[PDB]
Number of protein chains: 2
Amino acid sequence: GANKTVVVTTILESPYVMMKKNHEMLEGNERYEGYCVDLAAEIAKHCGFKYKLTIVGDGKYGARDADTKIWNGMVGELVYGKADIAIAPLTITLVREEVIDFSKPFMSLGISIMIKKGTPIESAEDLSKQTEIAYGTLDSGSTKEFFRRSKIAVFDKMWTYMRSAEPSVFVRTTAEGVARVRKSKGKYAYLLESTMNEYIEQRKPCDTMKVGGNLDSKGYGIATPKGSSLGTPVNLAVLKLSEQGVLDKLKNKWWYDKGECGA
Amino acid sequence: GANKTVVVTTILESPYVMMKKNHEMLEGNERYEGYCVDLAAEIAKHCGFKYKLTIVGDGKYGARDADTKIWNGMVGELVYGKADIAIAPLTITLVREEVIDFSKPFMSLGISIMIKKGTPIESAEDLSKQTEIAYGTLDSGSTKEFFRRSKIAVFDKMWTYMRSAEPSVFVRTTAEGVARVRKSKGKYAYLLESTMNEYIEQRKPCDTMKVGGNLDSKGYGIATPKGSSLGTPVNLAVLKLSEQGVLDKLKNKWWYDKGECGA
Ligand SMILES: O=C(Cn1nc(C(F)(F)F)c2c1CCCC2)Nc1sc2c(c1C(=O)N[C@@H]1CCNC1)CCCC2
Ligand SMILES: N[C@@H](CCC(=O)O)C(=O)O
Ligand SMILES: N[C@@H](CCC(=O)O)C(=O)O
């Protein structure tokens, strides 16, 4: 029927969506800033809809429980009808593609290694061949699943270690993973997406580093419930924004214009 | 109805599809080798179909004539019903997305600069600010369209030069562009996709080089006629192959295992 205000699910993840310092001063969409806040505005303008940004209730990206088969996170909010679109750093994966629609990618990324500066690790192979430096991933996301399902020798070796490590090497939020790298004196390395790694690398106190090549190559897509009428126009908008250079401009805005660690 | 032999349109473009040295000895799909030959085999296996590789009649990727509105190339072969699927380095673009279906990307690329080794050019900006070194693109493709439609200062400046340059800076095939770089003594630079640039860089006589960062960021997708039943299973196959590491393995096979210029 007639156009309705679109409910957008997203996640507090820097620099994609961040609470403005004075958010209690503010209301609605104005509380938030970042790459995905800007992207949401652009997509909405190019598709002719009004929208409401909402932070996913459980603070998760989206995973399906093996027993209950229930989806959590942003994927859950789409699947169960709580939100109309997810505009966030949501990784395109096979298991998700089967239950939600994805746009063509608006940003590329790969799994990558974050270290505290001076940590004697250059690669995944290096991590896998030692035990003094612990390492882990975010839970309820595509990185954890990557290791869990990998049949590649090095990554299987890493997963075999991570799943049984004590204390737990897994974290609830990216900020938690970063905090642990920073506070563990080089004895913890964090496996996270290159995009987030490269952002943090240019933030004070300038004490972390991305090392080695990416472990995989993929992208984030804008997600809609399977068969939603929003899917087509949203996909065209992403392609138009890409071709206009708008996506590149926004990356510059939120990553390198935000750089606090020099050149 | 019942499963039918799938007609695959593709293009002779190294290392994606190449005629085996002894092709006149061979018949059908066995005449060809390369990344997209291997990908076609994998996609067909994972989707449960039989197929016939065919080289696009006009040797073009696909562009729409401004007057007649007729599509040429591989895109034309899909649009007019001559082929069931395109498995090739076919760039995902807005204008194409509106007339054909694309899988999620199976390979990333960006527009890039090829020079003869020793050419005093480091960037697009460098090319745009001089006239002694000519430069151009392939015709009937996404790179030419990129420059034609760009509102970005440097690229508009480049397009303004390229469209009126004499003699023509445009070429019919990638091999032609490469031949011209190689034979023009540093007085021609070629604008082509990073994937093709990086392949040629590792081929004898080892006299070309990719310089500067990419001008854009995008990907190739597997294409089907709009609404075709093949689209869904093909897209899942691409994601599965990505997640299994098969796409990375095939890239290594055809780019770096094929490297003739040392380390
Ligand atoms: O192909 C990719 C990344 N990418 N994404 C995927 C997957 F979709 F997640 F499966 C895969 C790859 C590569 C390897 C195979 C699987 N990236 C792609 S394709 C593509 C775009 C962009 C992109 O990042 N977006 C650019 C990056 C900079 N500005 C926006 C933009 C529109 C045209 C098609
Ligand atoms: N982008 C990931 C979350 C981050 C991670 O898993 O490292 C996802 O969509 O699940
Ligand atoms: N991949 C391009 C062809 C190569 C180019 O334009 O540089 C296309 O699909 O049109």
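Along the chain as shown, residues are numbered 1 onward.
Quick reminder: no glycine exception, Cβ is built from N, Cα and C everywhere.
Shown in sequence order, B:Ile111, B:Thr137, B:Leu191, B:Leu192, B:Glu193 are the residues of the chain, 6+ apart in sequence, with a C-beta less than 8 angstroms from the C-beta of B:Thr143 (L-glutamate binding site). DSSP assigns B:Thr143 (L-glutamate binding site) to a helical segment in the three-state reduction. Sequence annotations record features per position, and here Swiss-Prot assigns L-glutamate binding site to B:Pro89, B:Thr91, B:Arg96, B:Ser142, B:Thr143, B:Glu193 based on experimental evidence.
Per Swiss-Prot, mutagenesis B:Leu94 to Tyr (Swiss-Prot position 504) is noted as: Promotes dimerization. Strongly reduced desensitization. The number of other CB atoms found within 10 A of the CB of B:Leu94 (mutagenesis position), across every protein chain shown, is 19. DSSP assigns B:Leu94 (mutagenesis position) to a helical segment in the three-state reduction.
Summary of the L-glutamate site environment: with the site residues B:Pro89, B:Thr91, B:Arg96, B:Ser142, B:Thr143, B:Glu193 set aside, the chain residues having Cβ atoms within 8 Å of the Cβ mean position are B:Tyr61, B:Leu90, B:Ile92, B:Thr93, B:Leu109, B:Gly141, B:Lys218, B:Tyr220. Checking the recorded positions B:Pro89, B:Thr91, B:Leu94 against chain A with a Cβ-Cβ cut-off under 8 Å leaves B:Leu94. There are 23 other Cβ atoms within 10 Å of the Cβ belonging to B:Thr91 (L-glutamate binding site). Taking every pair among B:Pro89, B:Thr91, B:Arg96, B:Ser142, B:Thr143, B:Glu193, the residues recorded as binding L-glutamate, the greatest CA to CA distance is 18 Å.
Among the recorded positions B:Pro89, B:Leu94, B:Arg96, the ones whose Cβ sits under 6 Å from an atom of ligand 3 are, in sequence order, B:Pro89.
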